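Remarks on the structure that follows.
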Number of protein chains: 4
Amino acid sequence: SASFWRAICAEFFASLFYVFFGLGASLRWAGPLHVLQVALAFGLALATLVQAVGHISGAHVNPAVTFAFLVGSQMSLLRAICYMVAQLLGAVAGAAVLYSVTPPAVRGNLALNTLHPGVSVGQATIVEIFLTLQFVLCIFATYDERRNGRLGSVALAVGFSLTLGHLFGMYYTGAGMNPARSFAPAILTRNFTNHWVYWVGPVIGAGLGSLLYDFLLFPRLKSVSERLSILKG
Amino acid sequence: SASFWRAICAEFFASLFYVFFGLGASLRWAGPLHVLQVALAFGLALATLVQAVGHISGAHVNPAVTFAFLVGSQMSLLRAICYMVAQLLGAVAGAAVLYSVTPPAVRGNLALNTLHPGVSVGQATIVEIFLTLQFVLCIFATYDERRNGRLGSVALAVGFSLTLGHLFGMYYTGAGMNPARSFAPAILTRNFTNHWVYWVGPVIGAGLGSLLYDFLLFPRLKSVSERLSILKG
Amino acid sequence: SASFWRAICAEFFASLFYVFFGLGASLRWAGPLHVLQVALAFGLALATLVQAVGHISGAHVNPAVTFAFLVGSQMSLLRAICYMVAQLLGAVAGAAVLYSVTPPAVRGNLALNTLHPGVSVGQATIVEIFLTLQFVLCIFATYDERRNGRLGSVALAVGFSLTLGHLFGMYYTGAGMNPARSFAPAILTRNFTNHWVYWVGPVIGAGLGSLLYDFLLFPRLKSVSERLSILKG
Amino acid sequence: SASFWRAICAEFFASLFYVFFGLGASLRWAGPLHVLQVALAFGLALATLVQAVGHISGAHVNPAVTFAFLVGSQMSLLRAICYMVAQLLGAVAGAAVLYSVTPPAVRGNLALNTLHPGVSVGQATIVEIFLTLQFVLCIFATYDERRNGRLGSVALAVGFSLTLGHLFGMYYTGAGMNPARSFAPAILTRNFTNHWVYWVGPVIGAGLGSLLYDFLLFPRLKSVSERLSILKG
C-alpha cells in the first residue's frame, strides 16, 4: 500500500534534516563546549525526527540502524534497500542545502568524520563499533513492544543515546554512528580518506547490538519460517 | 463560549513570558557557551509554556505556528487572527517589562534577530525556513491525536525542537523561528533592518511543514466541506 | 493520620537535599558555563526530589510554592505552616552539612542570593516575581489532575522551569525563587542584606501565579464553603 | 529459570558500557565545561542503560545500588552477589577495552576517582554518602510500583540524579557513587589510594537511602517472614 512510500519519504526528509542540522551545528572547530553543543545538536535532531516520523517509518534515518532491523528480521530486504537508498540521497541533499546557505570560510569540510592523529584506524573502528552498539541496543530495547509503560519518550531516549555517543566519540572519530551522515560530507568534499571506518564500525556495531539483544538479553525467537517470510514479506 | 477568551489570554501571557525569558537570557554577547545557553533558554521557555497552557489554547505563542494551523484547517480564521494579535501584544509587553527591569549597558538591542555579515538575506531566509519547517513538523506530529502512547512529553519535544533550531541557527540569523519574538525587539529599538527575513522565513517554513505533514507524510484528509466549515467555525 | 507526618518529613529531607546540592554546585564564581551548570543543578535537584517525594507531600520544598497552594485553597493553614517550618529547618540543615564538608576558600558566602550592582532592589523584586510566577504557573498547570495524558514527567517539567528561572535570573539576583533556599545562606553567613527581595519577589510571584491560573486561565471554582473548609481541613 | 542468567548478563554488559563510556568521556582535565560534560555523559549513559536492560535485570549496574536492594529485601543474597560480581568484571572489562582503543597521553589515570587536596577523607566520605543517598532515594521512589502514572521516564530520572551527583561532587571526589566504577580504574592503574572512600561512602549512602525510603517516607512493611524468604528466594 501507500503505507510504504510514505515511509520511504519519511526516511528521505528525516535524513536530509538530520544531516542538515547535524552538520550545520558542527561547523567551526574546538573543547567541552564544542563537543557538548554538537552532541546535543545531533541528539535533539534525532529525538525530534523520531517524534516526527517514528510512527510512520520507524525513523531509522541511518543505514547501520536499518541494517540492524534487517538481520533482526523486522523488515523486508526490499524495504531495507529503499530505506538506505532514501537515507543516502536525503543525507547528500541535506549537506547540499547546507552548503548552499552557509558562508564559505565557515564551511570547512562540512563536518566530515575524521580520525584523531593518535588513533589508529583499528582503534577507530572499534570506537565506532561500541558507539553504534550501545546506540542500536537502546533502539531495539525501546522499540520493543513487549516492554514498559514507564519508558517515557523513546524518541528522547534514542536521541540521548546518540548524544552520549558523541560526548565520548567526537574526540576519537568525530563520532559517525551513521554511514549516511558520514557519506554526505565525503561525497561532496571528494574526500574518502579513512571512510571505511565510518561504514564498518556502525554496521558491525549495529550487528552486534541486534544479535546481543534478540539472541541473548531478551530473545525474540522467530522460526526460520518467519525469518525468510519477513526477509521477503 | 468563555472557552475562547481564556485561550486568547493564554496566548497573550505565554507570549509575554516566552519573549521576556527568551530575550532576557540572550542579553550580552558571544561561542558555544552562549549559543548552548540561549538555545536551552528558549527551548525550556517553550516546553514550560506548552505544559502551562497547551491544554488551554494549544500554546501556539507564535504567529508562524498559528498560521500553520490555519492552512492546516485546524482553527478558524477568527481564532488565528486573535491568537496572532494576542501574541504580538504579549511579545511587545514581555520585551517592555524586560527593558524596565534590565540595567542599561546590558540591554543592548534587546536580543534583536540579526543576520551574520557573511550571510545574504536570501540564505538567511532559507535558514529561517528550514528552522521553522522542522519545528512545525515536530509540532504537528506530536499534537496529532492519531498517534503514540509512547510520545512522552510533547511539551519537551517541541521545546527541544526549538533548542535545536537555535543551536544551528543563531550563528546565521540569531534564530527567529517566530515573527512575534522578532517583532518585539524591532518595534522597541526602532530597527526594522532585514526584519523581512524574520516574517518570511517562518511563515514559509511553517507553511511547508504543515503541507508536508498533512498532505504527504501522514495525510489528514479533510473534505472541502469541513475546510471552509473550519476556516469559519 | 501518619499520612501527614511522613509528608512533613518529606519536605524536611527534600529541602535539605535541595539546598545542599543546589548551593554546593554554586560554589566558586563566574559566565555561560557557570550559569548553565548551576541552572541545571538546581533544576535537576528539584526534578529528582519531585520524583522522590512528590507523591508523598507534593514536594513543595519551597515556602513561596506552599504559600501558592494555601491561597489556592489546596492545603490547610496547619499543613502550610508545618511545610514551611520543615522547609526552613531542612534548608538550614542542608547548608550546615554543606559547610561541614566543604573546604574553606571555596565556601565563599555559601551561594547567598545577591543583587547585581546595576540592578535596583525594585527591579530585583520584579525579577524574582516573574521568575517565581512562571515557576508556580508551571507547577499548578502540571499538578492539575484535570489535564493531559501527554504531560510526560511533571517532575522534569517543574525542574526545567526552575532551570529556566536561573538561566535568566542569576545575572540579576542570583535567582532565589525560594525563600528557604535564600534564607539558609543568609542565616549562616549573618548577612541579611537585600534579603527582603528574596521573600517578597517569590511570595508575590507565587501569589500572581496561583491567582492567574485558578482565577482566569483554567478556573478551579471553589465555593466559599470549601475554601474555609479546606483552609481548616 | 534462564530468567536469571539473562539478568546477570544484562548487569555485566551494562556495567562494561557504563564504565567504558563514563571513563572515556572523562579523559583529559579541567571547569564548568568539563564537569557539565562529564556529568551529562555518566547521566545519559545510565539513562540509556536503564532503558536498555531495566526491564531485564532492573539495571543496577552498581554494587552500592544492588546492596540497597538487598537490605531493602527486594532481591536474594544469591542474586545480589552475582550482580555485584558481574558488575565488577563488567566494569574492569569496560575500562580494559577503553584502554585498548585510547591513545596514551590522553589515557591519564583512566578517570580514577580522586579527592581534592583540600578535602579530608572524612569530608570526602560524607560527600560520597550524600551523593549516593539522593541517588538511591530517587531509584527506590521511581522503581516503586505503588506510585505515579505521571513519572515519565524513570530511566532519565535516575540518569539525571546521577548527573546531579556529578555536577556537585566531581569537585570534591570526582564523584564515585559506584564502587565498580571506582574499582575498575584503580585495579588497572594499580592505585588504591583513598579507594576506601569510594566503597564506604556509596554503601553507607545507599544504605541510608533504602532505610529512609522503606522505613520512614513510604514504608513498605515486610514481615520478618518474607524478609528471610526473600533474602533466600
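Note that chain C is numbered according to Swiss-Prot, with residues 6-35, 37-239 shown in order.
Determined by X-ray crystallography, 7.0 Å, according to the entry header.
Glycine residues also receive a Cβ, built from the backbone N, Cα and C atoms like all the rest.
Among the mutagenesis experiments that Swiss-Prot reports, C:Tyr149 to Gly is described with the note: Increases constitutive water permeability. Abolishes regulation by cytoplasmic calcium levels. Per Swiss-Prot, mutagenesis C:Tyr149 to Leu is noted as: Strongly decreases water permeability. Abolishes regulation by cytoplasmic calcium levels. Recorded in Swiss-Prot as a mutagenesis result, C:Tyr149 to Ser carries the remark: Slightly decreases water permeability, but has a minor effect on the regulation by cytoplasmic calcium levels. Record note (Swiss-Prot) on the mutagenesis of C:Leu227 to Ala: Strongly reduced CALM binding. Swiss-Prot documents C:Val230 to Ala as a published mutagenesis change and attaches the note Strongly reduced CALM binding.
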### Task
Sorry to bug you, but what's the C-alpha spacing from C:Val230 (mutagenesis position) to C:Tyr149 (mutagenesis position), rounded to the closest Å?
22
### Task
Quick one: give me the count of other CB atoms within 10 A of the CB of C:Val230 (mutagenesis position).
8
### Task
Would you count the other CB atoms within 10 A of the CB of C:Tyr149 (mutagenesis position), including those on all shown protein chains?
20
#### Entry: Number of other Cβ atoms within 10 Å of the Cβ of C:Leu227 (mutagenesis position) across all protein chains
7
